[PDB]
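Participant: For reference, the structure I am asking about is given below.
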Amino acid sequence: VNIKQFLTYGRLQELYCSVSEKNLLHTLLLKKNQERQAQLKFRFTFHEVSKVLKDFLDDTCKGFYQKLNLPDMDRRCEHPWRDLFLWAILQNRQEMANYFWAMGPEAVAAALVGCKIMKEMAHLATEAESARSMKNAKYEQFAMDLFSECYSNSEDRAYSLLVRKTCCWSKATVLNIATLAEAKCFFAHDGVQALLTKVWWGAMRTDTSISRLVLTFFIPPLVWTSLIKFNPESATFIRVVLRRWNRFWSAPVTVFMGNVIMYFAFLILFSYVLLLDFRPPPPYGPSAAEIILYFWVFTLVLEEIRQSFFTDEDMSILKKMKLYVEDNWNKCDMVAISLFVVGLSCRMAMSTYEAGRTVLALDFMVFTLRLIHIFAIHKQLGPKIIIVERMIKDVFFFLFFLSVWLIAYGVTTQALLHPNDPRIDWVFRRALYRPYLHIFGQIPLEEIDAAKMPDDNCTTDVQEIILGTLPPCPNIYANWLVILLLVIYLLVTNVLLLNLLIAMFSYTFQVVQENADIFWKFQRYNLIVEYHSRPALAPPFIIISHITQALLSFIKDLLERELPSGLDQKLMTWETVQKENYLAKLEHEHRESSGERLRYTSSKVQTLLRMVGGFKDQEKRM
Amino acid sequence: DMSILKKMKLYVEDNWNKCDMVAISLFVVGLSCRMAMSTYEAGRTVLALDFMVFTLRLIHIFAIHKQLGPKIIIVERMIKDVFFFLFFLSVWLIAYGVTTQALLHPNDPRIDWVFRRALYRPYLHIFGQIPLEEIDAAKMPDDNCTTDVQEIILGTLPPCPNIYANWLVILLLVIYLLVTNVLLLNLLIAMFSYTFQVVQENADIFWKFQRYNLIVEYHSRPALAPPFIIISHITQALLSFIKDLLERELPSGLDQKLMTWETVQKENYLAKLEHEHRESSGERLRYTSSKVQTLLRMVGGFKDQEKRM
Ligand SMILES: C[C@@H]1CC[C@@]2(OC1)O[C@H]1C[C@H]3[C@@H]4CC=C5C[C@@H](OCC[C@H](CO)CO[C@@H]6O[C@H](CO)[C@@H](O[C@H]7O[C@H](CO)[C@@H](O)[C@H](O)[C@H]7O)[C@H](O)[C@H]6O)CC[C@]5(C)[C@H]4CC[C@]3(C)[C@H]1[C@@H]2C
Ligand SMILES: C[C@@H]1CC[C@@]2(OC1)O[C@H]1C[C@H]3[C@@H]4CC=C5C[C@@H](OCC[C@H](CO)CO[C@@H]6O[C@H](CO)[C@@H](O[C@H]7O[C@H](CO)[C@@H](O)[C@H](O)[C@H]7O)[C@H](O)[C@H]6O)CC[C@]5(C)[C@H]4CC[C@]3(C)[C@H]1[C@@H]2C
Ligand SMILES: C[C@@H]1CC[C@@]2(OC1)O[C@H]1C[C@H]3[C@@H]4CC=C5C[C@@H](O)CC[C@]5(C)[C@H]4CC[C@]3(C)[C@H]1[C@@H]2C
Ligand SMILES: C[C@@H]1CC[C@@]2(OC1)O[C@H]1C[C@H]3[C@@H]4CC=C5C[C@@H](O)CC[C@]5(C)[C@H]4CC[C@]3(C)[C@H]1[C@@H]2C
Ligand SMILES: *[C@@H]1O[C@H](CO)[C@@H](O)[C@H](O)[C@H]1NC(C)=O
Ligand SMILES: *[C@@H]1O[C@H](CO)[C@@H](O)[C@H](O)[C@H]1NC(C)=O
């Protein structure tokens, strides 16, 4: 049976029409069919499956069947194995789909697409058994194992396989599909991380020492010295030195360190303006350093806008806005800039000058917190950031417990000790602020214990208490109860709750660390991709780069590269050969397993026993 | 026999030798400054630092101890987690301290006090030192304070803290205390626990490897501890001018006997490895399957022959 000639577009549509009518794919196709009928032979048309694929992948499945709207039914499919694998995957048939994957030309991309579809369908699954089967698709494992085989074979063709534009998946890079599938375990692979490191260092050698690198960075002229090695490949000499300068300063790592250094400078300038050069309203004028700070923040905003919006030429503005606001750190950035503009506006006035100063003071803290996000790419610190973001949950659990206990204790002691204090602010103080401070060793016995209460000049009149003329006289009716409650609260909080928090942190750290490393690698991919397109000049200078880019656009990628036809075909055949070798190795290792050897031995012993019994009967006859 | 530059590089390679060089440099600088009268206090301060350096060298001295050496290795490993926590705490502390200094003393020109209230106080909040007397308006004493910048700079009167929006300052203090004294400290504790569990076994091996070198080092060391050691040095120099249990050289017969004995032991060890591999469950299963296949085909042929007759 020749799949190339057997599988035509009409036959593929017939296969899609004859679904089991009891699985998810049939329900999705029915919903799409109803939508199409409401908008306006064969039960389901290629429009329905195209819309389902748009729900699942939304970028990869473009032009699979809409290009000719439907193609000729008598025309054979251009990518038969791709369509069969996709079809078998949409209906949770894993054995048939695995077989189709084993025969397809491009297997890493197919496996990543499969794992994406399975993790998308696991949410839509109705039966628990089907959902469990989908959650254990292990298609990402297929891609990881096959790429491990490919990387072990060549390690140079593997990078091209990673960054080539796949023909069967609408010119989508394998890394693009892995990003779409959120295959975190795939990005954690050694080969992908090695390629990302190669991109990270740019033209420089990946083994360049950090000390030598920063030493070269701080004194620019040492770039032309042989202090740092470079990967291979009068006017000519000028061209040579210019190329060396560009190759060093266009590297993502140098861009990142320039951004870090100038962000430190930005924070230092912000603090200086806030603490030493914050002048009266514009009637007396903001300081020159304040104007410089305003321009610096403006350039930071321009860079953020360009990064969020002008990197993708084709995408809905609302979709990009939703994607931008999806991130919590982008929410923090929006909060920072909103605080900056509010503080600037209030500072321009005179009746809201102090409010503007306070808002700017808060904004400094927000930016200093953004510094963590900035260092997220660091190899030693990133996993720690992930781990802390995980421990926040245990922090909240402890917060709930402590809050309940603190409400109880604080309200009880406030009632027992100051029952005649009308001031709401002081009620909240003595009820929540003081019990919170008892956690950190701040136990003011001077107003909880009668033997330690000083002979201050205190009153009991409510009118005098409210006016603040004299401090309220604390009630010492039953102060043994107050002291006992303080002892119990101190015991509970400072021992049970704190040690429980410590134990929860220990257990969570042990459970999380391994997944945190993988998540850091997956995040590092996106951050490096993000630094690839970033202009080489850190703000406030970045305005020069923005102006140059805008002027070039008005007048007129190492990753995700497109290869010639011959090289692409050679790489596809090489990947197919590696897949065949990997499957053969799996089959051989299964055949030499202890269990399979025992099964074969038992079967052959049974056959030998019956044959020997027959032979012995025949021999005994003669 | 070794290059002087090579020996110097090997010596400066060690961090503890760097500490020793720092100690002696501080000693000579302090002695020179103490000989003077205009730098007497500087020399005293440098010698005070040098005492701390020597007391720290005492750890290196006890490195050979069997109970303590692994602990020294483990601590040297935990330094990395200390630095991670230091980075996190430093970022958070810069943010909180600068924000509170801006919110609370916006009119204090003194740079020293700016750095104090921005970094020294927030650092001390970690260790239970929370001076609410100057962060909370209800707890600020009625001290005789001024707002004039000229008077503030001269130090005549303490600056009057700003209480414009002090609820924000108290809330920020509460959040900072929570974060630092709970999340960061317990995260450091958890990191230490995990690192201890991971490291202890390798730390023991590293201690043994270091112990070898330290014992070799004590083999050649003169038996007289300093300041007496000068007698040993003078005696050694005089003996050199006038004129090893480990690394011993053996007679030819004994050396040949030991080589043959080692070869015999190697042969026995390889034979034991081969025997243990041959008696393994997997190899037994493989041999059984192969012999069963051969027996099955042979029995099929024999059964066909018997059925013929
Ligand atoms: C292992 C575990 C640890 C926790 C705990 O269980 C065990 O320990 C238990 C111990 C217990 C406590 C044991 C003892 C007591 C004392 C008792 O008062 C007895 C009554 C007498 C009288 O009526 C009160 O006294 C007097 O009050 C006066 C106030 O008008 C003071 O006048 C002051 O007025 C002004 C104040 O500046 C100044 O002029 C002078 O300073 C001074 O003139 C006197 O000086 C003082 O003498 C109250 C209860 C208390 C605190 C116990 C509480 C519970 C414990 C902590 C247990 C734990 C579970
Ligand atoms: C479970 C969790 C724990 C943490 C937290 O969340 C929950 O707790 C919350 C509780 C909350 C706090 C609740 C209450 C308040 C009070 C509020 O002020 C109300 C406004 C009033 C008025 O405008 C200010 O008051 C008055 O100021 C004056 C200053 O001029 C004082 O004059 C003093 O002047 C001199 C000072 O020596 C001397 O002459 C005398 O000493 C005295 O005359 C008055 O005596 C005092 O009455 C500010 C906010 C604050 C502190 C909250 C902060 C946030 C919390 C800690 C929450 C946590 C997240
Ligand atoms: C962690 C929660 C946050 C929210 C909250 O409870 C803890 O904070 C508390 C702070 C309280 C303030 C503190 C001071 C004053 C000044 C006083 O003249 C009038 C009452 C008022 C505004 C109080 C109203 C009730 C408030 C917001 C409480 C509120 C439930
Ligand atoms: C952990 C880092 C170490 C380095 C550093 O920041 C923390 O230490 C801080 C101590 C500061 C000092 C403290 C006191 C004074 C006295 C004053 O009349 C003039 C300014 C000066 C010298 C300050 C200059 C800036 C200094 C070194 C800061 C410096 C960034
Ligand atoms: C307390 O205040 C009143 C106000 O008149 C005063 O008469 C009395 O002497 C004061 N006592 C002390 C010790 O402050
Ligand atoms: C504060 O200092 C000034 C200086 O003249 C003085 O007049 C005033 O009485 C002082 N007040 C207090 C309570 O120290």
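Swiss-Prot numbering applies to chain B: residues 778-1020, 1027-1092, in that order.
Per the header: electron microscopy.
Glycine residues also receive a Cβ, built from the backbone N, Cα and C atoms like all the rest.
Pulled from Swiss-Prot, these are the listed features:
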{"type": "MUTAGEN", "residues": "B:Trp793 to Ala", "note": "The antagonist NDNA fails to suppress channel activity"}
{"type": "MUTAGEN", "residues": "B:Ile836 to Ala", "note": "The antagonist NDNA fails to suppress channel activity"}
{"type": "MUTAGEN", "residues": "B:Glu853 to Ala", "note": "The antagonist NDNA fails to suppress channel activity"}
Participant: Identify, in sequence order, the residues in the chain of B:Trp793 (mutagenesis position) that are 6 or more apart from it along the sequence and have a CB within less than 8 Å of its CB; answer 'none' if there are none.
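Facilitator: In sequence order, the residues whose Cβ lies under 8 Å from that of B:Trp793 (mutagenesis position) (at least 6 apart) are B:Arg834, B:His837.
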Participant: I need the CA-to-CA distance for B:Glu853 (mutagenesis position) versus B:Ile836 (mutagenesis position), whole Å please.
Facilitator: 12
Participant: State the three-class DSSP label for B:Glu853 (mutagenesis position), counting H, G and I as helix, E and B as strand, and everything else as coil.
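Facilitator: The three-state answer is helix.
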Participant: Does anything in the same chain, at least 6 positions from B:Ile836 (mutagenesis position), have a Cβ under 8 Å from its Cβ, and if so what?
Facilitator: B:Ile849
Participant: When a 10 Å sphere is centred on the Cβ of B:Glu853 (mutagenesis position), how many other Cβ atoms does it contain?
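Facilitator: For B:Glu853 (mutagenesis position), the 10 Å Cβ neighbour count is 13.
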Participant: Under DSSP, is B:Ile836 (mutagenesis position) helix, strand or coil?
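Facilitator: Where B:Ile836 (mutagenesis position) sits, the three-state DSSP reduction gives helix.
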